[PDB]
Amino acid sequence: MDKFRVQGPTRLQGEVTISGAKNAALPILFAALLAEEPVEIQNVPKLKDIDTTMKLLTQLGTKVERXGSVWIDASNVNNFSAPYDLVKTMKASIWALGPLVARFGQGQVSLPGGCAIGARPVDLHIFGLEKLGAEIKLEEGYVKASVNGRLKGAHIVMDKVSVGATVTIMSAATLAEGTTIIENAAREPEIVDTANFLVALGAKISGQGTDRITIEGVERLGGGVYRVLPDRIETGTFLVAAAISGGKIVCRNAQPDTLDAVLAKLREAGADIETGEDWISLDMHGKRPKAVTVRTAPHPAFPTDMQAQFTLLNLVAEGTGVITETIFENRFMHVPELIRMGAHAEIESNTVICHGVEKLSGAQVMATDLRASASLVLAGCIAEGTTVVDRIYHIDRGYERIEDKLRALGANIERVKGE
């Protein structure tokens with residue numbers, strides 16, 4: 001089982017090129033199921049999920065290939081079924097649903113173990129599709145979707161903000177007859193990205209980024225070239241990497257505007273931040289971060305995906321800072337790990353009271369959450385001694401060559417195979 005053996009402390013500084021957001025690449029990849037013409041999705045990170053999606057797309061009759069881009073030709077999609085073996089490791093698979101039913105009047109996606117599709121009293125995906133006119137069936141380990149003719153625009157009010165379902169409904173509504181208005185729409189930069197992708201295909205979408213998305217269905221989507229937006233969480237991870245190490249870092253291929261809350265938080269922590277059109281610079285001026293108050297909340301508020309990183313920040317910051325989760329109330333597995341590294345924290349309800357210490361200590365740590373895991377690698381970078389982060393395949397899944405990235409930042413990191 002791969003592990004990251006990090007030797008600290010090392011100042012993390014220099015430059016990093018931010019990869020495209022898997023979180024945007026994914027829905028865009030599925031959205032490409034709508035395209036009748038070739039589509040080139042640029043800036044797609046090389047991550048397992050992308051491969052799994054490619055494999056899934058191909059299974060559907062999609063002609064797929066990749067490098068920095070993923071080339072998609074969904075012109076001939078003929079199979080409307082995402083099979084078990086193809087979706088088993090990837091929840092994102094539900095994304096094949098809306099496009100399939102929207103474009104082909106039918107679609108189905110396997111529901112492997114752990115798959116909570118349809119488990120909610122109101123499954124947003126199902127709900128939105130249903131609102132669009134699709135008949136949703138939960139049968140034979142499958143979520144099945146069918147619509148006689150085309151989907152119909154609908155005024156859809158999402159009972160909860162759902163990135164996943166927002167993508168599904170927005171995507172599907174692009175081919176629906178009429179106007180679809182999604183209320184309480186997820187505001188994630190990834191939603192905006194997917195919508196913009198769609199628009200590039202000829203879809204009519206407005207409001208992306210706001211709580212209200214309005215899609216004017218079109219008969220067909222063509223193709224085009226679309227560049228996946230920068231990974232805001234990777235960016236944030238890198239910014240934090242410098243913030244917690246007295247470093248100066250320039251994030252290339254970044255999109256500052258997806259990170260308002262995070263950058264503001266960083267300034268609070270004492271970071272000297274500058275931003276350009278495609279870059280973010282973070283300079284600690286060799287300074288230890290100042291403890292900050294963090295409260296995760298739906299985008300554009302502080303992202304829970306940055307939560308562990310900021311916990312780490314607080315953990316080596318000056319002063320006591322509180323990390324509060326309003327999204328994943330128990331998303332604190334990194335804490336006991338960090339405590340083994342000398343961090344001082346109390347997990348109280350949905351919060352972590354962080355007592356910043358000057359220096360962490362290497363330890364053998366493991367967090368299954370990718371952010372927590374990356375946070376641990378970061379901690380190892382700044383910790384005294386050797387830190388072994390176990391199960392880093394988690395990181396591998398959500399970060400494109402974080403090892404290479406960190407190394408280029410000055411980290412003493414080594415991928416250790418097995419033991």
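A Cβ is built for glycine as well, from the same backbone N, Cα and C atoms used for every other residue.
Spatially close to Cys115 (mutagenesis position) yet at least six residues away along the chain are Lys91, judged by Cβ distances under 8 angstroms. Sequence annotations record features per position, and here Swiss-Prot assigns active site, proton donor to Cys115 based on experimental evidence.
For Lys22 (phosphoenolpyruvate binding site), other Cβ atoms within 10 Å of its Cβ number 26. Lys22 (phosphoenolpyruvate binding site) falls within a helical segment according to DSSP. Look at Swiss-Prot and you will find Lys22, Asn23 tagged as phosphoenolpyruvate binding site.
Swiss-Prot gives this note for the published mutagenesis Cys115 to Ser: Loss of activity, but not of substrate binding. In the three-state DSSP assignment, the secondary structure recorded for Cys115 (mutagenesis position) is coil.
The annotation that Swiss-Prot gives for the mutagenesis experiment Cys115 to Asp reads: Significantly lower binding of phosphoenolpyruvate.
Around the Cβ of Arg120 (mutagenesis position), the number of neighbouring Cβ atoms within 10 Å comes to 15. Under the heading of mutagenesis, Swiss-Prot lists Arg120 to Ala and annotates it as follows: Loss of activity.
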Rounded to a whole number, how many Å is the Cα of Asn23 (phosphoenolpyruvate binding site) away from the Cα of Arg120 (mutagenesis position)?
22
Could you state the CA-to-CA distance between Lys22 (phosphoenolpyruvate binding site) and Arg120 (mutagenesis position) to the nearest Å?
25
